[PDB]
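Worksheet: one structure, shown below.
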Amino acid sequence: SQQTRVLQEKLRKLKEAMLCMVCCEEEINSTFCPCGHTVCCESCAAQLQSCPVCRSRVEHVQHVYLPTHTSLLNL
Amino acid sequence: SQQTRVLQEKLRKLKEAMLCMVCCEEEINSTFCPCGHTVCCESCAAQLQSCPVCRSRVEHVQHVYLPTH
Ligand SMILES: Cn1cc(Cl)c(C(=O)NC2CCCC2)n1
Ligand SMILES: Cn1cc(Cl)c(C(=O)NC2CCCC2)n1
Ligand SMILES: [Zn+2]
Ligand SMILES: [Zn+2]
Ligand SMILES: [Zn+2]
Ligand SMILES: [Zn+2]
């Protein structure tokens with residue numbers, strides 16, 4: 001029904017929000033510290049000097065283990 | 001249809017996975033450092049001395065700003 005189409009769109013948008021903002025292909029699993037923005041995969045976070053969202057200096061990257069993780073790279 | 005019921009269940013389960021594993025009522029927004037388990041809201045994370053997933057000591061809690069918030 002039309003409701004099935006609406007629910008498919010909501011599911012897809014929530015899953016898109018869990019992907020890396022730089023490569024768009026891998027799940028987010030890294031945090032820029034100390035600002036706390038958690039918007040990249042490990043590969044893309046590794047080479048940023050400043051946060052891509054707030055411009056704060058990245059002192060280090062903290063790996064995050066999230067219950068929503070489903071990609072083979074995070075399991 | 002039955003597929004509408006199936007998609008409603010999948011969306012519900014994905015939203016449940018974003019909720020604090022301790023209180024079940026608030027969105028996850030905190031990481032236990034250094035282990036990296038990100039499974040609690042800020043109120044439950046402030047009260048735990050050990051990670052509820054791996055039992056590693058919590059040295060400090062890092063707030064996470066996620067695009068899904
Ligand atoms: C961060 N972001 C936002 C959207 Cl929208 C997407 C996306 O559709 N990515 C796809 C490309 C390869 C498969 C996943 N990623
Ligand atoms: C962590 N988790 C797993 C499930 Cl399942 C739930 C849940 O249904 N929580 C509800 C209680 C108050 C409204 C949301 N939470
Ligand atoms: Zn990436
Ligand atoms: Zn930032
Ligand atoms: Zn909680
Ligand atoms: Zn842990």
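Easy rule for this one: first residue shown is 1, then count along the chain.
Heads up, the Cβ atoms here are built off N, Cα and C, so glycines get one too.
Among the mutagenesis experiments that Swiss-Prot reports, A:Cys20 to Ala (Swiss-Prot position 387) is described with the note: Abolishes ubiquitin ligase activity. A coil conformation is recorded for A:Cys20 (mutagenesis position) in the three-state DSSP classification, outside any helix or strand.
In Swiss-Prot, the entry for mutagenesis A:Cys20 to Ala (Swiss-Prot position 387) states: Abolishes autoubiquitination. The structure shown retains the original residue. For A:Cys20 (mutagenesis position), the Cβ neighbour count at a 10 Å cut-off comes to 19, with all displayed protein chains included.
Mutagenesis annotation in Swiss-Prot: A:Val22 to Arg (Swiss-Prot position 389), described as Inhibits LDLR degradation; the structure shown retains the original residue. A C-beta separation below 8 Å, combined with a sequence spacing of at least six in one chain, links A:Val22 (mutagenesis position) to A:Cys40, A:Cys41, A:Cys44, A:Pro52.
Record note (Swiss-Prot), mutagenesis A:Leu48 to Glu (Swiss-Prot position 415): Inhibits LDLR degradation. The unchanged residue is displayed. There are 14 other CB atoms within 10 A of the CB of A:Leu48 (mutagenesis position), with all protein chains counted.
Of the recorded residues, A:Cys20 (mutagenesis position) and A:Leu48 (mutagenesis position) place their C-alpha atoms 13 Å from one another.
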